[PDB]
Amino acid sequence: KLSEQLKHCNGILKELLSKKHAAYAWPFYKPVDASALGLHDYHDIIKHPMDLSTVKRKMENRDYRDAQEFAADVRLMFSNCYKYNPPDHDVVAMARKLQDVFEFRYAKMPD
Ligand SMILES: CNC(=O)c1cc(C(=O)N[C@H]2C[C@@H]2C)cc(Cc2ccccc2)n1
């Protein structure tokens, strides 16, 4: 965590990693293993990979200085999914659902 707004961000992160959302969050838990998934163009198309384990390490290391920096990494993770995948792939449906969880709770940021 860190500041009051970063504690709200840390709360969101814990929720995104929780059993509550595991049915659609699991593709975002760890970095995409492009080689393992046969996605040999992944790193040509996605210049800045991002995933929830990386967000968690950056939060634990007090890398994020504000909520905006945290949100930019979470949205980068979703954007990468929308950029690489055809819009009818199950992983895109899962990204949309997890981003809905993220955006509605991020909007409840304490001022
Ligand atoms: C963040 N993960 C991913 O982007 C990803 C991508 C692909 C994948 O194969 N993409 C291909 C279709 C483009 C060309 C597969 C998975 C794993 C997965 C499988 C089934 C259901 C949810 C996830 N994750």
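Using Swiss-Prot numbers, chain A covers 345-455, in order.
Method reported for this entry: X-ray crystallography, 1.6 Å.
Here the Cβ of each residue, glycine as well, is placed from N, Cα and C on the backbone.
Of all the Cβ atoms in the protein chains shown, 21 others lie within 10 Å of the Cβ of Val376 (mutagenesis position). Under its mutagenesis annotations, Swiss-Prot gives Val376 to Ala the following note: Abolished binding to histone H4 acetylated at 'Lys-12' (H4K12ac).
According to Swiss-Prot, the experimentally introduced change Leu381 to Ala is described as follows: Reduced binding to histone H4 acetylated at 'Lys-12' (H4K12ac). In three-state terms derived from DSSP, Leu381 (mutagenesis position) belongs to a helical segment.
The mutagenesis experiment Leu383 to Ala is recorded by Swiss-Prot, whose note states: Reduced binding to histone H4 acetylated at 'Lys-12' (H4K12ac). Sequence-distant contacts of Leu383 (mutagenesis position), defined as residues of its own chain at least six apart whose C-beta falls under 8 angstroms from its C-beta, comprise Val376, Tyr428.
Record note (Swiss-Prot), mutagenesis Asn429 to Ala: Abolished binding to histone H4 acetylated at 'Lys-12' (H4K12ac). The unchanged residue is displayed. There are 16 other Cβ atoms within 10 Å of the Cβ belonging to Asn429 (mutagenesis position). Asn429 (mutagenesis position) carries neither a helix nor a strand DSSP state and counts as coil.
Straight-line distance linking the Cα atoms of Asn429 (mutagenesis position) and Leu381 (mutagenesis position), rounded to a whole number, equals 13 Å.
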